[PDB]
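*Asks:* My structure is below; once you've seen it, I'll send some questions.
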Amino acid sequence: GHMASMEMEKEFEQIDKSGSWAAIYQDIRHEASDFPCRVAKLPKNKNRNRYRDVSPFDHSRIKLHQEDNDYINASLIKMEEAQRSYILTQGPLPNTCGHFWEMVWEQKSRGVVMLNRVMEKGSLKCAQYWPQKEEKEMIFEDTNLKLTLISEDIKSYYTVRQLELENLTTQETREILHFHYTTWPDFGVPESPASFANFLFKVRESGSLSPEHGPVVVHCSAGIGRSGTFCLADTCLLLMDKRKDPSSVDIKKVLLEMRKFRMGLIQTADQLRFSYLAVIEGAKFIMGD
Ligand SMILES: [Cl-]
Ligand SMILES: [Cl-]
Ligand SMILES: [Cl-]
Ligand SMILES: [Cl-]
Ligand SMILES: [Cl-]
Ligand SMILES: [Cl-]
Ligand SMILES: [Cl-]
């Protein structure tokens, strides 16, 4: 509400004017939790990790319902006070797309949030894990899942797709919404915080963040930088509406809470700054400003 917005904008101005983003961001890095990632580092899981230096903590990792190997590079971020949960995961690999959709099915997720393009900077950031044409569905034979593109709505800053995910073992089918933010720049942060806040509102409006469903699945390439920005802004905005007096929300403390559940969330000072901007813009929109 009004008081939380005022204090947020105030704290932003003070950091910005004093050139403090890099120092604040270094502090967060220094203070952040360290927990073991023993399962991620097992030799049999080397081909399930996109990056050697980005791993889920054992305590918060998502387990596939698999006797063979339950490992996927994905973490449950559980925000107690805000009453929101998110699964943050790396962009699927060629050999982990079946695992990805198994996780979506097992966790009962309604939405998938993608914040990168399959190719960026001339390199593959993520496998093509969803079908691009209605008439060419995908079958994941290892996990017995079928995935059909039903429709897509292409907007200037993002695309929304309706997907149909079918468990071939049981023939149950589910509608999954794919919220694809397609315009994050190859370097730096988006020029429009408002486009990103608007994107977050479209995800919220679909019910994908709601407790009736399993946690939304959020990914970029490593699942920590852009993905961290998305969930940090969402949680901060919720808290700004939930809290009484003082109504103020401390973004650094919220980010440190989130980093208890996955390492490295928010990978640059510029992403920290962008996070504040998206929250500020989002709150103005909510208040009808
Ligand atoms: Cl092993
Ligand atoms: Cl919280
Ligand atoms: Cl893409
Ligand atoms: Cl950046
Ligand atoms: Cl990325
Ligand atoms: Cl706080
Ligand atoms: Cl870091």
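Please read every residue number as a count from 1 along the shown chain.
Per deposition record, X-ray crystallography, 2.0 Å.
Including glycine, each Cβ sits where the backbone N, Cα and C put it.
Not my notes, these are from Swiss-Prot:
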- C220: active site, phosphocysteine intermediate (ACT_SITE)
- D186, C220, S221, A222, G223, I224, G225, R226, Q267: substrate binding site (BINDING)
- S55 to A or D (Swiss-Prot position 50): No phosphorylation (MUTAGEN)
- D186 to A (Swiss-Prot position 181): Substrate-trapping mutant (MUTAGEN)
- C220 to S (Swiss-Prot position 215): Catalytically inactive mutant; abolishes sulfhydration (MUTAGEN)
*Asks:* If you run the three-state DSSP split on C220 (mutagenesis position), which class comes out?
*Replies:* coil
*Asks:* How far is it from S221 (substrate binding site) to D186 (mutagenesis position), counting Cα to Cα, in Å?
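*Replies:* Roughly 12 Å, rounded to the nearest whole number.
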*Asks:* Using C-alpha atoms, which one of the recorded positions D186, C220, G223, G225 comes nearest to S55 (mutagenesis position)?
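*Replies:* So, of the listed recorded positions, the one sitting closest to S55 (mutagenesis position) is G223.
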*Asks:* Rounded to the nearest Å, what's the C-alpha distance separating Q267 (substrate binding site) and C220 (mutagenesis position)? Just drop the number here, would you?
*Replies:* 12
*Asks:* Going by a 10 angstroms cut-off between Cβ atoms, which of the binding-site residues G223, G225 has the sparsest surroundings?
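*Replies:* Ranked by other Cβ atoms within 10 Å, the binding-site residues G223, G225 bottom out at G225.
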*Asks:* About how far apart, in whole Å, are the alpha carbons (Cα) of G223 (substrate binding site) and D186 (mutagenesis position)?
*Replies:* 16
